[PDB]
Amino acid sequence: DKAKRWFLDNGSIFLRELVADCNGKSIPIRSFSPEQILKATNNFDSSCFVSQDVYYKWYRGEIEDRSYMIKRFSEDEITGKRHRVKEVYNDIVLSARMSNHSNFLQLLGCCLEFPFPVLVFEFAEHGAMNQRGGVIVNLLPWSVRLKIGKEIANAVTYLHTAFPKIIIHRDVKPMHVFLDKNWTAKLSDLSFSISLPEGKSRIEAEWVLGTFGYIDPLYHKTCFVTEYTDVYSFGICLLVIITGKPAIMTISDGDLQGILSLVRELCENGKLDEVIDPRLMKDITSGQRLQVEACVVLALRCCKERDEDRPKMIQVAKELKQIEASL
Amino acid sequence: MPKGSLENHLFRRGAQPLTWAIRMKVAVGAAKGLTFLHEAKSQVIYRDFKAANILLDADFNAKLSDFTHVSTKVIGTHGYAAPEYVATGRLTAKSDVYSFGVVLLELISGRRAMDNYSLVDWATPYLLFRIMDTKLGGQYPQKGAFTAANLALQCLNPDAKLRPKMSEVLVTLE
Amino acid sequence: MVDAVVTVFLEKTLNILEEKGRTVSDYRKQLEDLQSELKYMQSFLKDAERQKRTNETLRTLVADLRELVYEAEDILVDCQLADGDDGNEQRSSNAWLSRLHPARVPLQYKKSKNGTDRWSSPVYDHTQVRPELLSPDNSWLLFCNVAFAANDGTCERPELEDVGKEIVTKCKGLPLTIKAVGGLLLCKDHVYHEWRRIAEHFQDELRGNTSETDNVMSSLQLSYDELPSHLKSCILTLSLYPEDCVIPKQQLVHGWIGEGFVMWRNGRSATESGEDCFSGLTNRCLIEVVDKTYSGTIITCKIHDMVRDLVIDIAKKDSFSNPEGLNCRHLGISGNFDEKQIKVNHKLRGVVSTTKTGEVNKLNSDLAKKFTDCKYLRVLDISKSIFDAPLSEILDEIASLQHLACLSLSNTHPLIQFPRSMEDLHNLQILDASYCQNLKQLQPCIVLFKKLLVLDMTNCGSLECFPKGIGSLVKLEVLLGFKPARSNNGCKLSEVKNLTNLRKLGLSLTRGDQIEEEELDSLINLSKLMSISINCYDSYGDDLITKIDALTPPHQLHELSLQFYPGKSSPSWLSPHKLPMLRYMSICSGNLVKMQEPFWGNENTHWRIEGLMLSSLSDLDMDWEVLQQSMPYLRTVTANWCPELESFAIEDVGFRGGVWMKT
């Protein structure tokens, strides 16, 4: 069959992009067979499906003795656009190179007899965090909300700081951040990323991309992706954790609401005691509403319009890990 | 194609001296066209209001013509877009009003929103500080342009509850 | 490189004389009467290869002598793996045994007045740092720092210092020339008149240049051949790398040791002599160090441009490389630079892939078939390559390629199966397919040839994880990626007890039943084992760490490096009480929350280690002063990505790694 030349092509440009990224000094990837991964995904159409996106569909799967998360890629949405096919291999090898942190959704292999590399990962036990929370049919408590806060933050500052070249992926949604049995935030799909070259932290974005609501209005308005680009799009990614409300939110009249539109006027008006996802008011929240107020002032301060006044992700990680001091 | 657009004449790379006070007449011709283009019907939102669609004729007639989740955003690729075409996605009439306000802010001034900081970041501070344009000599003493400048200021308000409208923007201009 | 090849020839004979399985003949007594005259030749051949300089008449003869030393070792190779009636080569040697000395009648007077090194072994990290030219009162102190470098480069007996002024004043104090002539002058440092000899040898070649780019171009061709010839053959093969690529030593050290530029007889076999000759060659400052680990082992290294074109035109005047011109020694395939198809020739000592840290030599299916067209191709390492066909059925013609001793098929993707053309090869002195993430089966034909030195299947997940009886081989010195197997399957640790020669080994552990209960005590009697490495990459069940904990290493160690270890505690054998003389320690990405107190155990026992890495791990909580009072011997601690650790020294132990030197 033509799965063999599929392997010979995608392994070729996979090895190309991998050795171009990190010198061929990779992680223990391991391949699979279609008789394994198709029986894992149950032929792509089931309840072991997790969640859509533009390029890819997160599934559950199960190889012998062990379940996994699987990521496919939609071939019908990629195969005609060359920026997409040069982007997707940056995605998978950047996640492969990035698996060396204990906070990214770590990689276990990639399966290449497909047209596009339907790749396995490890198995976080809960599902994808949706634009509210845990997607398996059930709520999730408060301590894990701040835990996935700083475990988004240190992962994304591993995206910004850890290398000679710095890379942005310009959409930290709360749709991406997965969730295991030990309640850690194994952030995934480094999949809308630019790799900007050394020294300068300010490159002109050749397209302009990603997840309306989470745009960072300066990257919206100037069309250059920068060192601060995620600082906005993390901040309301914090606030989707806090209010439990989507970015494309309506109240009875045609979605004229982002959370950043609500909060910065609701601060001086409502005195911040209405932004805490009121179905989590059955939580007691005795003194740790103060850290709620601190992190939402933090979120609006890292979502403002003068980006020179924004903190950088190292500072937001340090501050929202040092607001742990309620314990 | 008759002549090209406004940045094909104004921004024609730091050249082509524009005119006297008919750039406001070009802008009100654009509004006169757009109002029956998109408001004389039940509802049409123009979706694409940017200076690369405002073309010019022999008499400088700004007759506008030729104009779902999408990840690569393209609508309002620069400061033409609205602060709640950042968070919403729905194209309302405030987006076309706000892009009309920023092209009016262009035509009184002559500066785009690029970066070496944008047009909103410098318009609403520098206010009388109506000495903003420096290319023309007859730009200052017309003094209906301070009324149009305050119209752009009231048109570039962020909230969608105290908006102008494309019909009643002709009233403050004429 | 005439002096360079006579030593590998006579040392090859010194190895192969003791077989004595072929003694009733004529062509085996003549070897002693082949090396006796070469022991006479190498008394003067060194100065002959620099009286070579500015004289054409030795390029007429001793170049052909050099090219037939390869012939002489090659017919000896033919007699080694003949296993039959190889009686036709008794007069092939006699065709030149009566003919070398007719080229020595022209060598009657040009002297008119040892295959190993002594100064190769201690390394001295000489890299201390218009700024090019310096004053003679500023050049000379740094030249003493580079040159002497044993007493931290001081001036003890002043008889050596006026001559210490007179070389460096000729080169006017431009930096890398005084670096080269300091790196040479590490070695002898004995007496005055040897420096009078090399001082005139530096003075004569500056009498006819009158150009600073021609005053430094040869300012070290004398320091190219006033060094022992086994490393003179070793510097010249890294000409085969482009202009500023950064050369990894796990390619070129294996290229040296494969086709034989490194000699050993005295027990210390393979990598302990390879990095020995590398560290010696970097004492002479021909090669500078680019990158360190935590442990101070070296990884990649670069050259300078004005010395790499020196070794290029030494190769041009040596019939060695740049194969634009067919009489060259061994090919260097670089990135899309050999569309000419350098043809099949018998000369062809080997090949090496070379890339500029970020590219891939796209290379077609035809020139791998041109690789296997050769006969004597003793290195064959095509590293950063892609292919339009699998390497199995295109390297399936190595059955016609018997005397191979090196192949590092690392980072090369169409490698789904090591080929079954690998039974009837018998030396194959190293092999490794490191970081190659697609190896569905590693063939059990490699349990037959009993001499392989490296076996890295490291960081490669997809594998059936070995053939069965790996303890049947004895000469494994480095075995990265062991991966013990299941019960009625593959290999075990209980048979790698049978090894004793290992120094650096690796093994990845996934389930609990790769290790086994009575197999847990399989690493005690490894005698010269030096650095066990571990990548416990997966644990779906907790059964791995429940009984991993009594896998004791050899007490002698140098670099313990376990890099995942999904257990939440320490492995509870990592102690001074259970491994005394370990030097280097590294913990990469895992989830070990705290450690047992038997990690420290400091009632009388301390670590006696020197370096530490705690890299990228979201689990720890230790203290810095506890680590001082527990680890009294430290140079650096490279810890970069570990939070809940901010009681430590460097400025963000969660985010950016200050390596924390000790003052």
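We number chain B the way Swiss-Prot does; in order, the residues shown are 172-238, 250-298, 305-315, 321-367.
The deposited model was determined using electron microscopy, 3.9 Å.
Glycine residues also receive a Cβ, built from the backbone N, Cα and C atoms like all the rest.
Look at Swiss-Prot and you will find B:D219 tagged as active site, proton acceptor. For B:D219 to A, Swiss-Prot lists a mutagenesis experiment annotated as follows: Normal cell death induction in response to the Xanthomonas campestris effector XopAC/AvrAC in the presence of RKS1 and RPP13L4/ZAR1. The note that Swiss-Prot attaches to the published mutagenesis B:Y262 to A is: Normal cell death induction in response to the Xanthomonas campestris effector XopAC/AvrAC in the presence of RKS1 and RPP13L4/ZAR1.
When the Cα atoms are compared, B:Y262 (mutagenesis position) and B:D219 (mutagenesis position) turn out to be 9 Å apart. A sphere of 10 angstroms centred on the C-beta of B:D219 (mutagenesis position) encloses 17 other C-beta atoms. Unbuilt region (11 residues) between B:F238 and B:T250. Cα separation across the gap: 18 Å. Where 6 residues go unmodelled, between B:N298 and B:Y305, the Cα positions on each side are 9 angstrom apart. Flanking an unmodelled run of 5 residues, B:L315 and B:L321 have Cα atoms spaced 6 Å apart. For B:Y262 (mutagenesis position), the number of other Cβ atoms no farther than 10 Å from its own Cβ, over all displayed protein chains, is 26. DSSP gives B:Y262 (mutagenesis position) a coil state; it is part of no helix or strand.
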